[PDB]
Amino acid sequence: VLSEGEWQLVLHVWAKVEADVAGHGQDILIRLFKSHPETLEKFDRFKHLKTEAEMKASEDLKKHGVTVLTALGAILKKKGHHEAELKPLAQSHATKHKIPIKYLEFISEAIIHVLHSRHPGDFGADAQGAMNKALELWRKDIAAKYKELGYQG
Ligand code: HEM
């Protein structure tokens, strides 16, 4: 469980993310694909992008980044009371896209990296710890929902 103060640190940084959702999302997906190239293979619509510049120019990757961050943000804002937000995400990600939890770990590392890179002054050790705990809670709860659907990834 996170403390109220941990939630507040999470939400304080997230408000900085919301000043430029698209740009944060591009930076996070690009970092994910740079750091863990296997993850790009799950995206039929993006795996043809061969260079960082092509990835930045891609309207569809940028749109997808906003979709991703909007969903994550809606989950974080519920401060752990996220069943209704999380269920549909678990359904698609378990049964259609087939995203293992290790891949959710990789995108969590990309989120942390981008947030620190863009907001170091609002993303020191206590705020990083709080964000890591919020993302761990989300991954724990998504894994339980994966198993309820029969997916052991
Ligand atoms: C913070 C973590 C993530 C969030 C909040 C998230 C959110 C979303 C949302 C909202 C969609 C659109 C609706 C749906 O199909 O569920 C989506 C689609 C998708 N996600 Fe994720 N996602 C996350 C992580 C990942 C990761 C790590 C992968 C792959 C390594 C992945 C692969 C996909 C694929 C392949 C689609 C369909 C893309 C398309 O063709 O339109 N997701 N995701």
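By Swiss-Prot numbering, chain A shows 2-154, in order.
Recorded method for this deposit: X-ray crystallography, 1.4 Å.
Any Cβ shown, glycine's included, is placed from N, Cα and C.
Residues or ranges marked as nitrite binding site in Swiss-Prot: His65. Long-range C-beta contacts of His65 (nitrite binding site), restricted to its own chain and to partners at least six residues apart, with a cutoff below 8 Å, comprise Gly26, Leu30, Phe47.
The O2 binding site annotation in Swiss-Prot covers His65 and is backed by experimental evidence.
Taken from Swiss-Prot, the feature heme b binding site covers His94. According to DSSP, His94 (heme b binding site) sits within a helical segment.
Among the natural variants in Swiss-Prot is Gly122 to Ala, noted as: In metmyoglobin. In the three-state DSSP scheme, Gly122 (variant position) falls into the helix class. Long-range Cβ proximity for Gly122 (variant position), meaning a same-chain Cβ under 8 A and a gap of 6 or more residues, is found for none.
Applying an 8 A CB threshold to same-chain residues 6+ apart, the list for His94 (heme b binding site) reads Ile100, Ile143, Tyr147.
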